[PDB]
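*Asks:* So that we are looking at the same thing, I have put the structure below in structure tokens.
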There are 4 protein chains.
Amino acid sequence: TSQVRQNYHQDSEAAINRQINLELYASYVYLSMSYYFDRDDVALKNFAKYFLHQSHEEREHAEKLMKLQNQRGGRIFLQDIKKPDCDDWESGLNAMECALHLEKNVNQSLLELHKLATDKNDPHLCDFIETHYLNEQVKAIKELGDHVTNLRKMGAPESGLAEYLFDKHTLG
Amino acid sequence: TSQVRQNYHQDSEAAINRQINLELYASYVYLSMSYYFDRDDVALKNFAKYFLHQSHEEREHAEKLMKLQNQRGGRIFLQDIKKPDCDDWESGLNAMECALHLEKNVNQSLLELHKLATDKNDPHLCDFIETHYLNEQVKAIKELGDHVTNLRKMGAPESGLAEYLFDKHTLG
Amino acid sequence: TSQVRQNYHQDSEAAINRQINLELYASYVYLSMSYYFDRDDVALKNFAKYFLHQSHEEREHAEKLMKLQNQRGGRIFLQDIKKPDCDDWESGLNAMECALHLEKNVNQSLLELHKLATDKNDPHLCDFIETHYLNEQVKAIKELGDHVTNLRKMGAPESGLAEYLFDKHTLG
Amino acid sequence: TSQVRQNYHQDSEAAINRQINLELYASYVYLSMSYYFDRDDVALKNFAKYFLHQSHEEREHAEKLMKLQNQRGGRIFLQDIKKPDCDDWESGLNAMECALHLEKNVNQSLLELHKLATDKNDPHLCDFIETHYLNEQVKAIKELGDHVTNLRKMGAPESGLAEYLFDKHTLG
Ligand SMILES: [Cl-]
Ligand SMILES: [Cl-]
Ligand SMILES: [Cl-]
Ligand SMILES: [Cl-]
Ligand SMILES: [Cl-]
Ligand SMILES: [Cl-]
Ligand SMILES: [Cl-]
Ligand SMILES: [Cl-]
Ligand SMILES: [Cl-]
Ligand SMILES: [Cl-]
Ligand SMILES: [Cl-]
Ligand SMILES: [Cl-]
Ligand SMILES: [Cl-]
Ligand SMILES: [Cl-]
Ligand SMILES: [Cl-]
Ligand SMILES: [Cl-]
Ligand SMILES: [Cl-]
Ligand SMILES: [Cl-]
Ligand SMILES: [Cl-]
Ligand SMILES: [Cl-]
Ligand SMILES: [Cl-]
Ligand SMILES: [Cl-]
Ligand SMILES: [Cl-]
Ligand SMILES: [Cl-]
Ligand SMILES: [Cl-]
Ligand SMILES: [Cl-]
Ligand SMILES: [Cl-]
Ligand SMILES: [Cl-]
Ligand SMILES: [Cl-]
Ligand SMILES: [Cl-]
Ligand SMILES: [Cl-]
Ligand SMILES: [Cl-]
Ligand SMILES: [Cl-]
Ligand SMILES: [Cl-]
Ligand SMILES: [Cl-]
Ligand SMILES: [Cl-]
Ligand SMILES: [Cl-]
Ligand SMILES: [Cl-]
Ligand SMILES: [Cl-]
Ligand SMILES: [Cl-]
Ligand SMILES: [Cl-]
Ligand SMILES: [Cl-]
Ligand SMILES: [Cl-]
Ligand SMILES: [Cl-]
Ligand SMILES: [Cl-]
Ligand SMILES: [Fe+2]
Ligand SMILES: [Fe+2]
Ligand SMILES: [Fe+2]
Ligand SMILES: [Fe+2]
Ligand SMILES: [Fe+2]
Ligand SMILES: [Fe+2]
Ligand SMILES: [Fe+2]
Ligand SMILES: [Fe+2]
Ligand SMILES: [Fe+2]
Ligand SMILES: [Fe+2]
Ligand SMILES: [Fe+2]
Ligand SMILES: [Fe+2]
Ligand SMILES: [Fe+2]
Ligand SMILES: [Fe+2]
Ligand SMILES: [Fe+2]
Ligand SMILES: [Fe+2]
Ligand SMILES: [Fe+2]
Ligand SMILES: [Fe+2]
Ligand SMILES: [Fe+2]
Ligand SMILES: [Mg+2]
Ligand SMILES: [Mg+2]
Ligand SMILES: [Mg+2]
Ligand SMILES: [Mg+2]
Ligand SMILES: [Mg+2]
Ligand SMILES: [Mg+2]
Ligand SMILES: [Mg+2]
Ligand SMILES: [Mg+2]
Ligand SMILES: [Mg+2]
Ligand SMILES: [Mg+2]
Ligand SMILES: [Mg+2]
Ligand SMILES: [Mg+2]
Ligand SMILES: [Mg+2]
Ligand SMILES: [Mg+2]
Ligand SMILES: [Mg+2]
Ligand SMILES: [Mg+2]
């Protein structure tokens, strides 16, 4: 056993490794989405910028969990990062909808992680999740919902003008 | 023979003179396009600004080739600069499409020039073309493609509103 | 066909997608190595810092290739990012040796990519690889070789003192 | 009853008084350790500096708990501060090992305190412990573990050179 390990259940350790993979997966989804908008036949540079930033944030989320694993004396075990579900993201509205679904999926995993930490009476892990993950998720989900709403109201995805104007006035 | 000349084939010298003419031609096409947008019955000042800048860049491309010719000990031979294919450029979208076609034509000529330089084992000329021309062309073509895409998606050329808003938010 | 595509062979497009995956793989290897050194039973923070920086550089390499793909009118196709070969990296010396092997493997792939670009007479792609990848690889390989040499000379991996002092005076 | 008291169980009040004593005890252990390293026959000034800083931090931990007691309307009851277990701390490695054991003991007490607060549904007290104590403990334990590891790897306690170099390059 690690000399630092205390009150850190093996189930929690395993769940943290699963969460690391999921955060890296989310980084990959956003990376794919970003460069879709950089295509010459899509050409929405602020959608590209927005999703690249979200991608980099997800990687920071993963790295902080790796740091946590070591802080508590667990051992990092990495798995393949699966490719995203789509190669072609169809439209700005569709990409925002997929991002919303992704963030709610990552949130559900974080909530299950917190429930495990609660079941194992690990208040340090509970605090870590609450302080660094749960409100960030709520804010991300709200922002994506807001974006979906505006795109729908403006007439996307049929209106290429709506996508263009949203790119310029909300994402730029 | 020029006291400086070394490893510089007469075919390369001639091809450089042809490229000088083509770059000046491209400058002239963009000059014509620019002032079309300055017409009182067209009145898109940022289209005018954009194309005038592209015109001035083409002249810089020509002057750098003139400098190259002398650097290598070749002799500059100038020809008439042909007037552009159109007097009336029809719309912002049509002008962007013509610019895209022009830039791909200039690129093809540069690629043929590079192949000649390769065939004659002239690595200095190869480097000159690669370092100062080829990526600039790729970037210009990508930018023009992006512009065409947005104008089409926004509803041009039928939508005068699309042209106006593109002028203001992308070119301004 | 993409409106921007010119002189860009389908084989080159495919090879660029393969290179994107390899660069992301290299990012993952370095990420794994970094956090190994952050373990409480390893505890070499400058090894951790060094490898995390290398990880972030590899991701930048991947993103630039994604940008290239779109610039030339190719289409990005992503694959799973394989987990690294090891979970436990054994020592500072062993990790440096693995990094050296990785960088030489990535270099070989870049050289094969350049040979394809040469075979297809794509001087823009040749220049891109030469300007942004090949010297960076040569410098990385030389630096890693230098590091391996010093660790060996100092008495690693048997000397934990050698690893500690190298961490402090070369990597810090 | 205090005019401010609300949802503050008598068991929690008593447990806070016990924690105040333990934090002062930890301050005393580190004070003793610090001046051991200031002995002319030990003479490791950065070990002395490090432990004196840890001593002062423990006193701040105690004072914040005293403030908490009054904030919630409990009453502070003080007990003797026991002398540390050792007069002679043997070596830098041994002192770091004793500090690690101390911090894990203080952590266990904090975890028991948090469980009491949970059992009595006192979310303010739960938050206080999580926000101001639990991560500080995890970080302290990780840092001490890191220090023990490096000293062992470098050849302590037999190597007086290892202790000297660690003092200079990690603690200085
Ligand atoms: Cl445990
Ligand atoms: Cl367990
Ligand atoms: Cl997993
Ligand atoms: Cl796997
Ligand atoms: Cl699978
Ligand atoms: Cl998902
Ligand atoms: Cl349970
Ligand atoms: Cl709990
Ligand atoms: Cl919000
Ligand atoms: Cl908020
Ligand atoms: Cl919004
Ligand atoms: Cl507007
Ligand atoms: Cl010659
Ligand atoms: Cl000749
Ligand atoms: Cl001519
Ligand atoms: Cl003529
Ligand atoms: Cl003629
Ligand atoms: Cl043309
Ligand atoms: Cl020939
Ligand atoms: Cl050559
Ligand atoms: Cl570009
Ligand atoms: Cl570029
Ligand atoms: Cl555009
Ligand atoms: Cl092609
Ligand atoms: Cl082809
Ligand atoms: Cl692949
Ligand atoms: Cl795959
Ligand atoms: Cl496979
Ligand atoms: Cl490898
Ligand atoms: Cl071939
Ligand atoms: Cl070639
Ligand atoms: Cl070098
Ligand atoms: Cl160099
Ligand atoms: Cl070195
Ligand atoms: Cl009460
Ligand atoms: Cl009570
Ligand atoms: Cl007490
Ligand atoms: Cl007493
Ligand atoms: Cl007693
Ligand atoms: Cl103790
Ligand atoms: Cl109870
Ligand atoms: Cl509660
Ligand atoms: Cl830490
Ligand atoms: Cl932390
Ligand atoms: Cl340390
Ligand atoms: Fe975000
Ligand atoms: Fe951010
Ligand atoms: Fe995340
Ligand atoms: Fe997220
Ligand atoms: Fe330009
Ligand atoms: Fe310019
Ligand atoms: Fe040009
Ligand atoms: Fe041009
Ligand atoms: Fe590097
Ligand atoms: Fe760097
Ligand atoms: Fe790379
Ligand atoms: Fe590399
Ligand atoms: Fe030194
Ligand atoms: Fe401390
Ligand atoms: Fe401090
Ligand atoms: Fe404390
Ligand atoms: Fe402490
Ligand atoms: Fe809680
Ligand atoms: Fe909290
Ligand atoms: Mg998973
Ligand atoms: Mg699959
Ligand atoms: Mg328990
Ligand atoms: Mg918060
Ligand atoms: Mg001509
Ligand atoms: Mg004529
Ligand atoms: Mg020859
Ligand atoms: Mg260049
Ligand atoms: Mg591969
Ligand atoms: Mg596998
Ligand atoms: Mg060919
Ligand atoms: Mg270079
Ligand atoms: Mg006590
Ligand atoms: Mg006694
Ligand atoms: Mg109650
Ligand atoms: Mg906190």
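Per Swiss-Prot, chain A residues shown: 6-177, in order.
This entry, so its header tells us, was determined using X-ray crystallography, 1.5 Å.
Cβ coordinates come from backbone N, Cα and C, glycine included.
Residues annotated as Fe cation 1 binding site in Swiss-Prot: A:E28, A:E63, A:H66. For A:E63, A:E108, A:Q142, the entry in Swiss-Prot reads Fe cation 2 binding site. What Swiss-Prot records for A:11-160 is domain 'Ferritin-like diiron'. Looking at Swiss-Prot, you'll find the mutagenesis A:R23 to A noted as follows: Abrogates interaction with NCOA4. Fails to localize to punctate lysosomal structures. As a published mutagenesis entry, A:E28 to A appears in Swiss-Prot alongside the note: Reduces iron binding and oxidation rate; when associated with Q-87. Among the mutagenesis results in Swiss-Prot, A:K87 to Q has the note: Reduces iron binding and oxidation rate; when associated with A-28. No effect on iron binding but the oxidation rate is severely reduced; when associated with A-108. The residue drawn here is the original one. Listed in Swiss-Prot is the mutagenesis experiment A:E108 to A, annotated as follows: No effect on iron binding but the oxidation rate is severely reduced; when associated with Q-87.
Would you situate these features in the structure and describe their surroundings?
*Replies:* In this view, A:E63 (Fe cation 1 binding site) is surrounded by 24 other Cβ atoms within 10 Å of its Cβ, with every protein chain counted.
The secondary structure of A:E108 (mutagenesis position), as reduced to three states from DSSP, is helical.
Shown for the domain 'Ferritin-like diiron' (A:11-160): DSSP residue counts in helix, strand and coil, namely 114 helix, 1 strand, 35 coil.
For A:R23 (mutagenesis position), the same-chain residues lying six or more positions away in sequence with a CB closer than 8 A to its CB are A:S114.
Counting only same-chain residues at least 6 apart in sequence, those with a Cβ under 8 Å from the Cβ of A:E28 (mutagenesis position) are A:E63, A:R64, A:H66, A:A67, A:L70, A:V111.
A C-beta separation below 8 Å, combined with a sequence spacing of at least six in one chain, links A:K87 (mutagenesis position) to A:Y30, A:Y33.
A 10 Å cutoff on Cβ-Cβ distances gives A:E108 (mutagenesis position) a total of 24 other Cβ atoms nearby, all chains included.
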*Asks:* Go through the recorded positions A:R23, A:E28, A:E63, A:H66, A:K87, A:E108 one by one and keep only those whose Cβ is less than 8 Å from a Cβ of chain C; report them in sequence order, or 'none'.
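*Replies:* In terms of proximity to chain C, the recorded positions that count are A:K87, given in sequence order.
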*Asks:* Using all protein chains in view, find how many other C-beta atoms are within 10 Å of the C-beta of A:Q142 (Fe cation 2 binding site).
*Replies:* 19
*Asks:* Excluding A:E28, A:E63, A:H66, which residues of the same chain place their Cβ within 8 Å of the centroid of the Cβ atoms of the recorded Fe cation 1 site?
*Replies:* A:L27, A:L29, A:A31, A:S32, A:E62, A:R64, A:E65, A:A67, A:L70, A:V111
*Asks:* Compute the centroid of the Cβ atoms of A:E63, A:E108, A:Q142, then list the same-chain residues not in that set whose Cβ lies within 8 Å of it, in sequence order, for the Fe cation 2 site.
*Replies:* A:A31, A:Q59, A:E62, A:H66, A:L107, A:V111, A:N112, A:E141, A:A145, A:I146
*Asks:* Just the recorded positions from A:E63, A:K87, A:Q142 whose C-beta lies under 6 Å from any atom of ligand 48, please, or none if there are none.
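*Replies:* Within range of ligand 48: A:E63.
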*Asks:* Is it possible to get the count of other C-beta atoms within 10 angstroms of the C-beta of A:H66 (Fe cation 1 binding site)?
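*Replies:* A:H66 (Fe cation 1 binding site) is surrounded by 21 other Cβ atoms within 10 Å.
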